[PDB]
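Take a look at the structure set out below.
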Amino acid sequence: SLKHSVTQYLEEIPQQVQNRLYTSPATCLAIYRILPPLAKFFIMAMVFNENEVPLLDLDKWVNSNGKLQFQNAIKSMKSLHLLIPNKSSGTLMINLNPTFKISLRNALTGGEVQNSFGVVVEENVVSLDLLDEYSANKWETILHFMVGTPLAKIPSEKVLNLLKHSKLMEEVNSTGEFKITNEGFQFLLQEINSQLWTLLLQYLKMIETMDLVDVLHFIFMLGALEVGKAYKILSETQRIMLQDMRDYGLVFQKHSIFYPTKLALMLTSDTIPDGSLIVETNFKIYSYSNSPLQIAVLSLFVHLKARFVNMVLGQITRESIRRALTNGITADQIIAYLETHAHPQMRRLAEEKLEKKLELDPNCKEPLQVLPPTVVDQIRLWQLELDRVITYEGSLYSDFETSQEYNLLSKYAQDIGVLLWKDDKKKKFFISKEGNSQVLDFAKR
Amino acid sequence: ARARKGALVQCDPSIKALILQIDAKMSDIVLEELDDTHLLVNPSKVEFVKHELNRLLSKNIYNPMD
Amino acid sequence: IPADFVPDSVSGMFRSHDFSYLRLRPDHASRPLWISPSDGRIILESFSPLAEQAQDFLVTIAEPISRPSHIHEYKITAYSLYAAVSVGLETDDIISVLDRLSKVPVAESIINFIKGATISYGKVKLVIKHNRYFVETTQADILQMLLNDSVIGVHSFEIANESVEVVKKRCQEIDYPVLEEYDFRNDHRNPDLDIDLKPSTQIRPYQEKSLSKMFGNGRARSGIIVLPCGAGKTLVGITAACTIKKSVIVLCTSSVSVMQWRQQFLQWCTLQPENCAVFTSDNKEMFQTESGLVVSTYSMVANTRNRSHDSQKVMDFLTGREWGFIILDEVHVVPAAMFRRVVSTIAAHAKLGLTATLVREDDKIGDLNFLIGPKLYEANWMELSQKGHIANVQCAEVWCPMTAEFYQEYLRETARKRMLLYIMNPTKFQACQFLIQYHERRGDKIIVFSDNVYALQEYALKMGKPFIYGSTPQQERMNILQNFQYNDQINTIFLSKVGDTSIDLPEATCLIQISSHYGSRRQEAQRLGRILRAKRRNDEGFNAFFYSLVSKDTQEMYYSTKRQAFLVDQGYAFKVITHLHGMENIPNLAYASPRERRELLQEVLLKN
Ligand SMILES: [Mg+2]
């Protein structure tokens, strides 16, 4: 939902701010990369003939096989204020956003780009040994800080405030420490560019003027930039957030020139194998992956034993499992990490037996677990034995007259989120204390 | 004519009997019982009996592995 | 640490454990070996070249911790080092081989552990000159070190022959170990028992290797061999006797099993019962041939407090005759009080202890260091299972939900009577009723084990089915087993703590348990050994079933998991059966009536 979250934030952004964002070719290129192939086809079809088209022509062109994705593309196209659907002359005249259109046209023709590609200095240096290594150093420091092992190079103060204010790595000052939330463990499980998107989403959510379109345009040309070159130090807010993301380790800046590392391209797009972990009924780990980061993240929920060059070993204990469960880590998160670290031999055998049993029957008189459950279900039954309860504390009523208070003040209460427990035939249903706003008036009336 | 505040927990017969054992080794804490999946407890001592439930399964298994 | 090795930020939990300071050789690819410098725990890769060749020496010098599918776990121990140097494998050759097969430079801690595992082999030797322990040495050089120790009392001297058992331990701490390697061919004084076998018998290669274990030199090395159930261990012992060819006797603390090994012995061997004899609680008559066999029982030596003079004359006769070799069957019960006295009484020039499981409730299994010696051979359960030499078994655990009334009575019950109270849940009756319906629909032979003889009778009588416990008349017992085996119409049996052993039933294929002792890992494994010799083990589609009805919400969870972990160590995990299909599809559920549950609780209350 990453591009979906981006599109959602853009639709939250009001129409004229969006149109201000559609002014420049680099931003329009980034949004062009965001949109699905159908909407991309629509805008490239429209960009070279300036004719408002009725919707019925689009309906004639579209084969109904991709009609659902067509509707998704045009619904995003309309809600992003990028389409102008008006039923002029009775039929829905369709129009692409004109600022977006001309900026895409200039980007494609190589016309007026206003250095939205980048205000270049073009005094390039080596990036493998300076930029990549500085990026790796700073990002290693923040990754081990997000692991929880002590490390000297702490993050910056504004991103420390980001971790404090945000629900991501809650810096619990009563305990005095940063703490992994369940949202923090989801953040850990996220892809690298997903993590980048999470960081910028929280930072833009909390930052206020620091102009909003300055953030948007600057970030979009930051994604549009290339590697290993010097560039001119742009707006003032863009420059101060440029120095901020320099402190993030994103750019190697020599205090007007700056050298964007591999992370700009990582933000632009992504990139017995590495990370293929042999599961065991013995609950012993033969990982096909070794890093200090790997040991750092695996120590949170595994008793480990020793590190070799690719195979760091140890043992899963139920104490480690309960440690993870008490860390706020979801059992779903743990098992999701387990499919991210599955191994080819067991995968091949599971596929062969999957085809073998689907040749017999789909039911098989057993619960469904495609990966070998002897490592998994033993944890998963203990993971089923993790929570296994539910507690209501607060207001509670009982012994109703009839079912008059369950199909309209409990079904519509289900549509608004005010009750906690729904039991129609017991004549008792539990509500939250804060969610007593609109439960107890139609009960009175 | 009865609608009184209490902490209602969806429960099990076994942990219900454990709550009665809590009452046994220190009485008059838990208030009333509806069925095996509904008991009513002192809302002040909900966390007291939560940590006692924690030590209850600690006594149940205790999983040494040393 | 032979490195600088700035530690990882999370290497603190690698508490003397981050062994990456020692380098990786470029030969890490072909070689499989990683070495623990402190613990000595040894890593073996199953999908590596020459791992099959090196695993023999891995067993020879190290103990195997675990051998799963991918990466085997071993551990160097002084016991296995002593075994390897007793076989004869010198330190520099061993070091050269292990470093030639080691991915990494070898830890000098482990190297000097091997160097300190150097003994005075061939230097102390006890000879039994016709029931007279003459403790020779190969040189007078040993005598000067030995005389420093003063517990005692080329050169031999007087020792209390019972005190030999303790001074073997004493010489184990003072590190001059005696060896027992019989020169039977050079002992012309004992009469040889030249008995052969038939060519129709086929020795499996692991049995051949086991025979090679004590015959590295041809002298009869005395020690320990433990093999899985139904592996023809009787036949291996018969082969060992047929190649030793001297006067020899067989011991085991039972009667039915002992007479059936007498039958099996005289069946496959070429030795006539003229040379054989039997001595137990019933019959006490011996053979008078110069060489031969007295197959017998611990019963006739463990009790001398109250015996007939017939027993006295026979034990006098067998004590007077000096034997060459002895067989100690099911040796897991001998180190107790009246039981290891058989070792003190019997003087044979070679020993061997045998059992199905070398586990018990305590570490009296370490007494075999100074009782019966080192371990010579072992087989692998997964190896024989996938080779079809033993069965391929599905293991299952069945959690019975503990009902409310039995649960509250369980909480108000006293500690040692709580066990029967959780066992008497009617949900167990309902579940086993549906399971016996489903598996007799499947047509399976179903076996139930209970520690309580009365509860076993309760379940059998509720099912209207026969009962087998510890103290029943023998003719009733043979009637029931005759009906079950010979009669096809009789197929389901309820066994107990005398039916888990002392009888030979390879016919068992589906096994259930409901009760056992607190920590009876060994007795649990003896129960499971009944279906281990399920001979239908080579055809596809075979999967033997093991079940265990455990009442939930109990410390029976802890007890059952602690007992069944030994089988997991053998490689037998137990699948989950908590919610099952067909619980309601059976029309009748035993004490499904809440009033019936109350009446059953009333009955167990009245007994309580
Ligand atoms: Mg068997």
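In order, the residues displayed for chain C correspond to 100-252, 313-767 in Swiss-Prot numbering, which applies throughout.
If you're wondering, the header gives electron microscopy, 4.1 Å.
The backbone N, Cα and C atoms fix where each Cβ goes, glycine too.
Record features (Swiss-Prot):
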- C:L386, C:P387, C:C388, C:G389, C:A390, C:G391, C:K392, C:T393: ATP binding site (BINDING)
- C:373-535: domain 'Helicase ATP-binding' (DOMAIN)
- C:589-743: domain 'Helicase C-terminal' (DOMAIN)
- C:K392 to R: Lethal in vivo. Defective in translation in vitro (MUTAGEN)
- C:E489 to Q: Loss of DNA translocase function of TFHII (MUTAGEN)
- C:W427 to L: In suppressor mutant (VARIANT)
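Overlay of Swiss-Prot feature records on the structure.
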residue: C:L386; record: ATP binding site; contacts (Cβ under 8 Å, 6+ apart): C:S369, C:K392, C:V395, C:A515, C:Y536, C:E537, C:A538
residue: C:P387; record: ATP binding site; contacts (Cβ under 8 Å, 6+ apart): C:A515, C:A538, C:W540, C:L543, C:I549, C:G688, C:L691
residue: C:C388; record: ATP binding site; contacts (Cβ under 8 Å, 6+ apart): C:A515, C:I549, C:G688, C:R689, C:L691, C:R692
residue: C:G389; record: ATP binding site; contacts (Cβ under 8 Å, 6+ apart): C:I549, C:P665, C:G688, C:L691, C:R692, C:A693, C:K694
residue: C:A390; record: ATP binding site; contacts (Cβ under 8 Å, 6+ apart): C:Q366, C:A538, C:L543, C:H548, C:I549
residue: C:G391; record: ATP binding site; contacts (Cβ under 8 Å, 6+ apart): C:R363, C:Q366
residue: C:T393; record: ATP binding site; contacts (Cβ under 8 Å, 6+ apart): C:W420, C:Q423, C:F424
residue: C:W427; record: variant position; contacts (Cβ under 8 Å, 6+ apart): C:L356, C:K357, C:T360, C:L394, C:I397
residue: C:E489; record: mutagenesis position; contacts (Cβ under 8 Å, 6+ apart): C:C411, C:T412, C:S413, C:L513, C:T514, C:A515, C:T660
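For ligand 1, the neighbouring recorded positions among C:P387, C:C388, C:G391, C:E489 are C:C388, by Cβ distance under 6 Å. For the recorded ATP site, residues C:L386, C:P387, C:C388, C:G389, C:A390, C:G391, C:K392, C:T393 set the reference point as the centre of their Cβ atoms, and the other residues of that chain within 8 Å of it by Cβ are C:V395, C:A515, C:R692. Secondary structure at C:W427 (variant position), taken from DSSP and collapsed to helix, strand or coil, is helix. A simple way to gauge crowding: the CB of C:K392 (mutagenesis position) has 21 other CB atoms within 10 angstroms, across all the protein chains here. Under the DSSP three-state reduction, C:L386 (ATP binding site) is assigned to coil, being neither helix nor strand. DSSP assigns C:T393 (ATP binding site) to a helical segment in the three-state reduction. Secondary structure at C:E489 (mutagenesis position), taken from DSSP and collapsed to helix, strand or coil, is coil.
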